[PDB]
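To start, the structure under review is shown below, and the notes come after it.
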Amino acid sequence: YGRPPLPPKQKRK
Amino acid sequence: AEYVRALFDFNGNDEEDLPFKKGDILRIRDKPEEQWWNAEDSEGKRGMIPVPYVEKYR
């Protein structure tokens, strides 16, 4: 499976 | 409570993040977005954790 990349932060209010 | 287990180390990057170590059990406080949840560690510290780095723990 490996190490998936860090997800983007959507930063919605 | 809902718990997750860390699949990897997460050093964190931003002030709001909650760093953790592989194998740690974290409590989920809430889920403000799909891939970042607000969690709490065994020391009572709180912050954002990347959902792809954890597994449900039951």
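Shown for chain B, in order and in Swiss-Prot numbering: 134-191.
Placement of Cβ uses the backbone N, Cα and C atoms for every residue, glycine included.
According to Swiss-Prot:
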type: MUTAGEN; residues: B:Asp150 to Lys; note: Abolishes interaction with DOCK1
type: MUTAGEN; residues: B:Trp169 to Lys; note: Abolishes interaction with PEAK3
type: MUTAGEN; residues: B:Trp169 to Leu; note: Abolishes interaction with DOCK5. Abolishes RAP1 activation
Rounded to the nearest Å, what's the C-alpha distance separating B:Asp150 (mutagenesis position) and B:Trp169 (mutagenesis position)? Just drop the number here, would you?
-> 9
Number of other Cβ atoms within 10 Å of the Cβ of B:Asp150 (mutagenesis position) across all protein chains | 17
Long-range same-chain neighbours of B:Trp169 (mutagenesis position), Cβ under 8 Å, sequence gap at least 6?
-> B:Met181, B:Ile182, B:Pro183, B:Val184
